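J.: Below you'll find the structure I mean.
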Amino acid sequence: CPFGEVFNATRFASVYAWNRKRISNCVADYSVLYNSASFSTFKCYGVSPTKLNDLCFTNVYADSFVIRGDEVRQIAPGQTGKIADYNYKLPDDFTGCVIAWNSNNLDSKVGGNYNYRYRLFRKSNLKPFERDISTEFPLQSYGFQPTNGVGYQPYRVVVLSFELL
Amino acid sequence: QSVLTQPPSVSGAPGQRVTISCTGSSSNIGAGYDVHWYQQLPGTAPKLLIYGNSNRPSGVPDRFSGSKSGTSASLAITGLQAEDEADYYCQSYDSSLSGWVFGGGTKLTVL
Amino acid sequence: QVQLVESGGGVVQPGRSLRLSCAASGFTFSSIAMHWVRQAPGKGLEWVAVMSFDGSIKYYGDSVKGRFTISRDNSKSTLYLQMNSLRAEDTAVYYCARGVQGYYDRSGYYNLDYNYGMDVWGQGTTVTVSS
Ligand SMILES: *[C@@H]1O[C@H](CO)[C@@H](O)[C@H](O)[C@H]1NC(C)=O
């Protein structure tokens, strides 16, 4: 039921303003997301999959955005950079499942469209799970030519996050 | 001695762009694990400078950049100051020995 | 406030033993892995020993395979490297290095993270061994 959409959505918002989606009182599948070979990183930090069927989780979150290729190594706990410092920072005692898959034919046009944005300049670096949609010029585009490096190519990374009552 | 073979001593004039190359094997870099980069000032303990082949922690400037394509990685200092005379070590992870391997360390100094 | 404190190094008769320590304060010690690395004076760095998140998964380097043993103490948040039968090459300065908090897993099997470096480094201890 709940997240057949967020892994197959047609337009992910950028990392400077990501779009968290909470899901409540639905059935929790938690099996179509794993045992799929299309995912590059399947790092899960607190609790493990194949033991993720204790439906006590209420308001399961799902943050989704798009980062360039070798900046998905900033969505671990700790891991200071310019993505876990100014745009989107995970807490240190994080119990979730950061999932990242490649985007060959979806986000990289032959012209290399500049629709995506990531924030570069910000005083007072973020607390865990802090959005800042402000613009006063701190943002910059990427450029996504399809003959870039494998490390400079967009990875539509989505983070699941759990809590209890 | 080491596993990763980087040049032992490279240097350049100030205000230039010096690249410290670090090539490796088909079992650690060509496997897919990511080459990190360290900075060892003479007499100190090394600190992390670049991880994940291109990222940079808060504290290092935007001068030190990285790259990785195939079985070769390389740091790239741009517009070097006099306060960069340290030693630089490329670290990867080997899959054959199941251990983190280092580089020989390249002596960089200003000219 | 994050810093690693080290103590345990000095002069050692070759064959009788020594046990190294590494304190840690300013973060969570019982969540992050820890690495031990060393440097013979003048030459390059080398990897020695790792201990996992809890103490279940251990790996070792080729030259300390057998004469070196790592063990951590999460009660007082302290890491210990136990060494015996020192040699003429092991005269070196020893760093304990904070690993990564990654204890990632897909399809159940908890395993250490093999793509991250060693973030924060202490000043370390030196050992001197000679007959
Ligand atoms: C989402 O995409 C994957 C890609 O193979 C597919 O297996 C899955 O069925 C899709 N989800 C739907 C159609 O609800």
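Residues 336-471, 490-518, in that order, are what chain A shows, numbered as in Swiss-Prot.
Positions of Cβ are set from backbone N, Cα and C atoms, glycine also.
Sharing the record's features from Swiss-Prot:
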- A:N343 to Q: Reduced viral infectivity (MUTAGEN)
- A:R346 to T: In strain: Omicron/BQ.1.1, Omicron/XBB.1.5, Omicron/EG.5.1 (VARIANT)
- A:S371 to F: In strain: Omicron/BA.2, Omicron/BA.2.12.1, Omicron/BA.2.75, Omicron/BA.4, Omicron/BA.5, Omicron/BQ.1.1, Omicron/XBB.1.5, Omicron/EG.5.1 (VARIANT)
- A:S375 to F: In strain: Omicron/BA.1, Omicron/BA.2, Omicron/BA.2.12.1, Omicron/BA.2.75, Omicron/BA.4, Omicron/BA.5, Omicron/BQ.1.1, Omicron/XBB.1.5, Omicron/EG.5.1 (VARIANT)
- A:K417 to N: In strain: Beta/B.1.351, Omicron/BA.1, Omicron/BA.2, Omicron/BA.2.12.1, Omicron/BA.2.75, Omicron/BA.4, Omicron/BA.5, Omicron/BQ.1.1, Omicron/XBB.1.5, Omicron/EG.5.1; May enhance affinity to human ACE2 receptor (VARIANT)
- A:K444 to T: In strain: Omicron/BQ.1.1 (VARIANT)
- A:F456 to L: In strain: Omicron/EG.5.1 (VARIANT)
- A:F490 to S: In strain: Lambda/C.37, Omicron/BQ.1.1, Omicron/XBB.1.5, Omicron/EG.5.1 (VARIANT)
- A:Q493 to Y: Reduced host ACE2-binding affinity in vitro (MUTAGEN)
- A:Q493 to R: In strain: Omicron/BA.1, Omicron/BA.2, Omicron/BA.2.12.1 (VARIANT)
- A:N501 to T: Reduced host ACE2-binding affinity in vitro (MUTAGEN)
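Surface or core, plus neighbours and distances: that's what I need for these features.
T.: Around A:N343 (mutagenesis position), no same-chain residue six or more apart in sequence has its CB under 8 Å from its CB.
Over all protein chains present, the Cβ of A:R346 (variant position) has 8 other Cβ atoms lying within 10 Å. In the three-state DSSP reading, A:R346 (variant position) counts as coil.
DSSP assigns A:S371 (variant position) to coil in the three-state reduction, outside any helix or strand.
Same-chain residues at least 6 positions away in sequence with a Cβ under 8 Å from that of A:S375 (variant position) are, in sequence order, A:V407, A:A435, A:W436, A:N437, A:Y508.
Around the Cβ of A:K417 (variant position), the number of neighbouring Cβ atoms within 10 Å comes to 20.
The Cβ neighbour count for A:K444 (variant position), using a 10 Å radius over every protein chain in view, is 13.
Other Cβ atoms within 10 Å of the Cβ of A:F456 (variant position) number 11 in total over all chains. Reduced to three states, the DSSP call for A:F456 (variant position) is coil.
In the shown protein chains, 7 other C-beta atoms lie within 10 A of the C-beta of A:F490 (variant position).
Within its own chain, A:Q493 (mutagenesis position) has A:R452, A:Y453, A:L455 as residues 6 or more apart in sequence whose C-beta sits under 8 angstroms from its own. The secondary structure of A:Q493 (mutagenesis position), as reduced to three states from DSSP, is extended strand.
Here the Cβ of A:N501 (mutagenesis position) has 16 other Cβ atoms within 10 Å, regardless of which shown protein chain they belong to.
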J.: Should we count any of the recorded positions A:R346, A:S375, A:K444, A:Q493 as near ligand 1, judged by a CB under 6 A from one of its atoms, and which?
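T.: Cβ under 6 Å from ligand 1: none.
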J.: Have a look at the recorded positions A:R346, A:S371, A:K417, A:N501 and say which one has the shortest Cα distance to A:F490 (variant position).
T.: A:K417
J.: Just the number: how many Å between the Cα atoms of A:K444 (variant position) and A:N501 (mutagenesis position)?
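T.: Here the two Cα atoms are 11 Å apart.
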J.: Quick one: 18 residues missing from A:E471 to A:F490, so how many Å between their CAs?
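T.: So the endpoints of the gap, A:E471 and A:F490, lie 6 Å apart at their Cα atoms.
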